[PDB]
Amino acid sequence: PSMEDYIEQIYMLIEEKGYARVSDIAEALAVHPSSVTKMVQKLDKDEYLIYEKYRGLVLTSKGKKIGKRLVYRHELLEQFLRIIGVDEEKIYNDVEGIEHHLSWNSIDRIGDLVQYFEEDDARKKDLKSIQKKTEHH
Amino acid sequence: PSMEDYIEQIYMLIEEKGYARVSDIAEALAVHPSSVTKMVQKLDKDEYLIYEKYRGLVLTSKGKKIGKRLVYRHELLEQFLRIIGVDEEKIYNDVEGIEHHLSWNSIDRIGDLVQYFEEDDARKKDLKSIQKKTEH
Ligand SMILES: [Zn+2]
Ligand SMILES: [Zn+2]
């Protein structure tokens, strides 16, 4: 997991539970707690989050903005693969593997693509028609 | 560099030069020759290629089929990012980063999408109109 992977999951946990426990981060990323503590320290140093005494892990404004961006990117990519017809079961793992290796330019263009299809269902129908061609013929 | 990264580059060198030198593979993947030798041995064990006392490394039919599919995948993804409007200069690095992490289902669906736009320019024009809209 990259730094973006950690911030993405920390943001999600804070929104889901209201806080992000090291044990919960470790579970979400399927890694050892030590790996989390190491990354958390790096994120603290880079000012993405803090840990004032008790209370707990808290994202800084910089961490919150990036986290929101990452969840947006994840959601958008799933919608993209869903719209173009990828089997639902395969969508998550694919987004997991590509999301943090795409420039913002690509993300924003994929965003335009999604809007393109959402704007007129007729385009989705024509796309399905093409899938039928490339299917047999 | 993953196993697929190596096969993709080896296939390309063979198509370009007619052979894949360890040094050319190291330069293409920006890695040390030692890492190449290690990977080549793994690829040999896995039967993707073999070594010849006079022709260097040769891909087996399994390696050739994979290599061809990898180059197809790379080219397809570049065309996809290109048709949807990504700045040309950013396309290569994006494809390099995602290409070997997409299922065939996704690759084939992206293939249909490319055909969808290549079939009627009006669709390209309409996508451009939306980009102007999302631009506000
Ligand atoms: Zn994600
Ligand atoms: Zn490639």
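Sequence positions for chain A are given in Swiss-Prot numbering; the residues included correspond to 4-140, in order.
Header lists the method as X-ray crystallography, 1.7 Å.
Even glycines carry a Cβ here, placed using N, Cα and C.
Per Swiss-Prot, the features are as follows:
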type: BINDING; residues: A:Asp8, A:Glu99, A:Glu102, A:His103; note: Cd(2+) 1 binding site
type: BINDING; residues: A:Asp8, A:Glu99, A:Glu102, A:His103; note: Mn(2+) 1 binding site
type: BINDING; residues: A:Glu11, A:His77, A:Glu99, A:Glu102; note: Mn(2+) 2 binding site
type: BINDING; residues: A:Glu11, A:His77, A:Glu99, A:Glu102; note: Cd(2+) 2 binding site
type: MUTAGEN; residues: A:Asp8 to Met; note: Binds only one manganese ion, in a pseudo-hexacoordinate geometry
type: MUTAGEN; residues: A:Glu11 to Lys; note: Retains selectivity for activation by Mn(2+) and Cd(2+) over Co(2+) and Fe(2+). Can bind Mn(2+) in the C site, despite alteration to the A site, and adopt active DNA-binding conformations. Non-cognate ions fail to generate fully active complexes
type: MUTAGEN; residues: A:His77 to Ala; note: Retains selectivity for activation by Mn(2+) and Cd(2+) over Co(2+) and Fe(2+). Can bind Mn(2+) in the C site, despite alteration to the A site, and adopt active DNA-binding conformations. Non-cognate ions fail to generate fully active complexes
Legend entry - Alpha-carbon spacing, A:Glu102 (Cd(2+) 1 binding site) to A:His77 (mutagenesis position), which is rounded to whole Å: 7
Inset, instruction - Would you mind ranking the recorded positions A:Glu11, A:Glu102 by how many other Cβ atoms sit within 10 Å of each Cβ and giving me the lowest? - result: A:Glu102
Inset, instruction - Indicate whether A:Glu102 (Cd(2+) 1 binding site) is helix, strand or coil by DSSP. - result: helix
Inset, instruction - Using the recorded Cd(2+) 2 site (A:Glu11, A:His77, A:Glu99, A:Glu102) as reference, state which further residues of the same chain have their Cβ within 8 Å of the centre of those residues' Cβ atoms, listed in sequence order. - result: A:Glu7, A:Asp8, A:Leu73, A:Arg76, A:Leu80, A:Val98, A:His103
Inset, instruction - Enumerate same-chain residues with a sequence separation of six or more from A:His103 (Cd(2+) 1 binding site) and a Cβ-Cβ distance below 8 A; give 'none' if the list is empty. - result: A:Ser5, A:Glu7, A:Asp8
Legend entry - A:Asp8, A:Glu99, A:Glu102, A:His103 excluded, remaining Cβ within 8 Å of their centroid (Cd(2+) 1): A:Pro4, A:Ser5, A:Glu7, A:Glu11, A:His77, A:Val98, A:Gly100, A:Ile101, A:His104
Legend entry - Integer Å distance between the CA atoms belonging to A:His77 (mutagenesis position) and A:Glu99 (Cd(2+) 1 binding site): 8
Inset, instruction - Might you list, by sequence position, any residue in that chain lying six or more from A:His77 (mutagenesis position) with a Cβ less than 8 Å away from its Cβ? - result: A:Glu11, A:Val98, A:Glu102
